[PDB]
Amino acid sequence: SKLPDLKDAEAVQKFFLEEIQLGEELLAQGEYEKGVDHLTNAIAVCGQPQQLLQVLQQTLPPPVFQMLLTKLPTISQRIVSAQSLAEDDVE
């Protein structure tokens, strides 16, 4: 592709429906995980009160729960380093 732009289609809705599927099969509890997938498609927008909770609270459940206590700062610090590099690029 040349000069791509952010766009939505039913495919992302159906790929959002496979994230629901991963959550539900992984947790044997569809209702709670359905909320955590709505919390991953809503980071595509990054809504003001819901812009930081999103991807982290998603990356929590799918593997064994409670094994992400240490990896969560790893993801957060790598994101912080990413913004540090972006801030350097802006400067």
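Numbering of chain A is taken from Swiss-Prot, so the residues present carry the numbers 55-145, in order.
Yeah, the Cβs are placed from backbone N, Cα and C, and that goes for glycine too.
According to Swiss-Prot, the mutagenesis experiment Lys56 to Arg carries the annotation: Defects in mitophagy; when associated with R-61 and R-68. DSSP assigns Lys56 (mutagenesis position) to coil in the three-state reduction, placing it in neither a helix nor a strand.
Under its mutagenesis entries, Swiss-Prot includes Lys61 to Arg with the note: Defects in mitophagy; when associated with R-56 and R-68. Counting every protein chain shown, the number of other Cβ atoms lying within 10 Å of the Cβ of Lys61 (mutagenesis position) is 6. DSSP classifies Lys61 (mutagenesis position) as coil under the three-state reduction.
For the recorded site, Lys68 (mutagenesis position), the DSSP three-state label reads helix. Within the same chain, no residue at least 6 positions away in sequence has its Cβ under 8 Å from that of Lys68 (mutagenesis position). For the published mutagenesis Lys68 to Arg, Swiss-Prot gives the following note: Defects in mitophagy; when associated with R-56 and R-61.
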Across all chains shown, how many C-beta atoms besides its own are within 10 angstroms of the C-beta of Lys56 (mutagenesis position)?
3
